[PDB]
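The block underneath contains the structure these notes are about, expressed in structure tokens.
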4 protein chains.
Amino acid sequence: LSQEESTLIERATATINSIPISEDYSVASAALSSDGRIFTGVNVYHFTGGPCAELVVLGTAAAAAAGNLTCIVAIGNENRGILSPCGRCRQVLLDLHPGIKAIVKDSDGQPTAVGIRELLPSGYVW
Amino acid sequence: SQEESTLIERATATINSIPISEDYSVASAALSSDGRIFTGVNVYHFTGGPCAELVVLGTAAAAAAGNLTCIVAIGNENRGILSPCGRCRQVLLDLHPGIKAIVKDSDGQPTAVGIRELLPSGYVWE
Amino acid sequence: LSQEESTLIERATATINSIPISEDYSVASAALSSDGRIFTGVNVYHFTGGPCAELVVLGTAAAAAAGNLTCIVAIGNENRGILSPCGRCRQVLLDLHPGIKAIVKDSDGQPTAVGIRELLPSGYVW
Amino acid sequence: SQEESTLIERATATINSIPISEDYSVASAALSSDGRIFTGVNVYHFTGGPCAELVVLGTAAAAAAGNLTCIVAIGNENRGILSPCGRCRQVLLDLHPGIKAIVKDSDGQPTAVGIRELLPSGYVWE
Ligand SMILES: CN(CC[C@H](N)CC(=O)N[C@H]1C=C[C@H](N2C=C[C@@](N)(O)NC2=O)O[C@@H]1C(=O)O)C(=N)N
Ligand SMILES: CN(CC[C@H](N)CC(=O)N[C@H]1C=C[C@H](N2C=C[C@@](N)(O)NC2=O)O[C@@H]1C(=O)O)C(=N)N
Ligand SMILES: CN(CC[C@H](N)CC(=O)N[C@H]1C=C[C@H](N2C=C[C@@](N)(O)NC2=O)O[C@@H]1C(=O)O)C(=N)N
Ligand SMILES: CN(CC[C@H](N)CC(=O)N[C@H]1C=C[C@H](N2C=C[C@@](N)(O)NC2=O)O[C@@H]1C(=O)O)C(=N)N
Ligand SMILES: [As]
Ligand SMILES: [As]
Ligand SMILES: [As]
Ligand SMILES: [As]
Ligand SMILES: [Zn+2]
Ligand SMILES: [Zn+2]
Ligand SMILES: [Zn+2]
Ligand SMILES: [Zn+2]
């Protein structure tokens, strides 16, 4: 319902729907920075651990000296909507942006922002 | 080459435009067949945070860049050109088989080398 | 308190304490199979995503046609005790062994077996 | 060579001793300086599940094998020898710089090749 939430979802959705359907690049992500910017990116699939969209976003933000990221979401291609961050993404997000929130779907399938720590209970502290 | 220098210059500007960091310490820049340039910075993590080159691949994909023809990585602390790691070579060989990577030759001078030459008898993923 | 729990912890602990102190190999893991076997392994640290001990254990079990794994634990070197599985390990465990439990420490720092799904709420379904 | 054939034979027996699987489809066997042989099977996962070779590295480390001198990977479906992937070459070059890998030559016959030759102008991690 949030304007910030709807906008992030919109940017990620528009990003994935603007590229050709691909099995290598099938998810887009968008994150909001505390200094007033939004960074996007798409995943790179590879058996050796190609980065999820969220990790591409982290590198894109870093390249712009974005600093602290407060919220991030991932949207799947072919109108799949919000995709929950995988376990590796949660670990990287927790270690590099502990104050970040991730948008996921609740029981009713409605968008909801959750603290990263809640997505990774008793998380490993690197 | 003009295109070569262009990527080196862009990646160098990128890493020199962000705070010194152990998490974000390398920048990369790639050239697409259409002539566009894409950049990115690595995201270090023990679970396999993406190298700058992989962030670049995802950034280009988010822009529907298509095929990439050349890519280089520049390290912080004035280290200069860094040869692509083994994982990067595999991902590049699988997603952009015709791409070339810039590395330092015997005399420490930059040069463009085909991906296949950097991964002889390479494993071809199906 | 469980005998099965104490034994897994013991096997993992004995495994890590039997090798030279290393920054590359610093954690051991042990998992129980439904067919009556216990598999161990140590991590392999690498920036490209060297496998955590638990992933080495998964490959070791697979090599023995172990089948279904029911419980797994990780023990750090230098008497660090039980280490919670990282986010990537949780994702791999969920996708390859959905019925498995992981031993982690509770508020009182006491060993406790938890369902993998509880360690990865609203988990991404590959 | 006798040692060569030994690794090939061991890895072949390993992959042929487990159920056909898309998650566990390659076996690897390595030789240590002391003469011991270590095996393992890959663990496929998009977040970067370990290749069989990395599982082998962790298995050897759990036995305090020390330095590894040679390693090979054998694929299921009677595919035979598989060249080590780019990520594997990087990890091998960083943790076992003097190791050699068995690959198929021009005539498709097995041969031992130094890791450095498989990763020319390789990135050296610090
Ligand atoms: C044959 N092949 C493989 C196809 C394979 N089915 C692709 C696949 O499953 N990709 C997925 C891998 C990562 C990605 N993903 C998942 C969770 C996330 N929210 O953290 N962020 C993210 O980017 O989601 C993709 C997704 O749902 O299409 C090739 N690409 N060649
Ligand atoms: C303590 N710590 C770790 C510090 C560690 N020394 C960082 C490090 O070595 N990072 C490296 C990881 C990836 C990156 N790299 C390497 C090869 C490449 N050309 O493919 N592309 C690429 O981006 O190069 C970085 C580099 O040389 O500083 C933390 N960040 N917390
Ligand atoms: C300089 N350097 C890096 C040193 C670095 N500090 C090592 C490090 O942090 N390793 C960690 C990486 C993975 C491992 N780990 C974590 C969570 C797990 N339960 O899922 N399973 C697992 O094996 O835990 C190790 C641990 O706690 O020592 C080198 N190795 N060269
Ligand atoms: C649908 N799916 C994916 C199926 C996929 N085709 C599996 C696949 O290609 N796996 C490969 C991933 C790693 C492995 N591999 C590659 C190079 C190596 N020499 O370094 N060592 C190694 O173990 O080789 C396997 C291989 O050739 O079957 C699932 N498992 N769910
Ligand atoms: As939000
Ligand atoms: As070039
Ligand atoms: As248990
Ligand atoms: As050999
Ligand atoms: Zn992810
Ligand atoms: Zn790399
Ligand atoms: Zn892990
Ligand atoms: Zn590999």
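Chain C residue numbers are taken from Swiss-Prot; in order, the displayed residues are 3-128.
Header lists the method as X-ray crystallography, 1.8 Å.
Any Cβ shown, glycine's included, is placed from N, Cα and C.
Going by Swiss-Prot, these are the annotated features:
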type	residues	note
ACT_SITE	C:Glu56	active site, proton donor
BINDING	C:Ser28, C:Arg82, C:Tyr126, C:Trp128	substrate binding site
BINDING	C:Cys54, C:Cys88, C:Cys91	Zn(2+) binding site
MUTAGEN	C:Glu56 to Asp	Loss of activity
MUTAGEN	C:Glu56 to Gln	Loss of activity
MUTAGEN	C:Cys91 to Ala	Loss of activity
Near-D candidates in C:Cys54, C:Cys88, C:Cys91, C:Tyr126, the recorded positions, by Cβ under 8 Å: none
For C:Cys54 (Zn(2+) binding site): intrachain residues, at least 6 apart, with Cβ closer than 8 Å: C:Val29, C:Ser31, C:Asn45, C:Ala76, C:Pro87, C:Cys88, C:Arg90, C:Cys91
Which of C:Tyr126, C:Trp128, the listed binding-site residues, has fewest other Cβ atoms within 10 Å: C:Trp128
Residues from the recorded positions C:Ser28, C:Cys54, C:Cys88, C:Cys91, C:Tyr126 that lie close to chain A, Cβ under 8 Å, in sequence order: C:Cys88, C:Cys91, C:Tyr126
Secondary-structure category, per DSSP, in which C:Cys88 (Zn(2+) binding site) falls: coil
For C:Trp128 (substrate binding site): DSSP state (helix, strand, coil): coil
Cβ atoms near C:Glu56 (mutagenesis position) (within 10 Å, other residues, all chains): 29
Cβ-based proximity (under 8 Å) of the recorded positions C:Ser28, C:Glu56, C:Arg82, C:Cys88, C:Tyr126, C:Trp128 to chain B, or none: C:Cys88
C:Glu56 (mutagenesis position) and C:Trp128 (substrate binding site), Cα-Cα, nearest whole angstrom: 19
Intrachain C-beta neighbours of C:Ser28 (substrate binding site), sequence separation six or more, cut-off 8 angstroms: C:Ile18, C:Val44, C:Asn45, C:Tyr47, C:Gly78, C:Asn79
Conformational class of C:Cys54 (Zn(2+) binding site) under the three-state DSSP mapping: coil
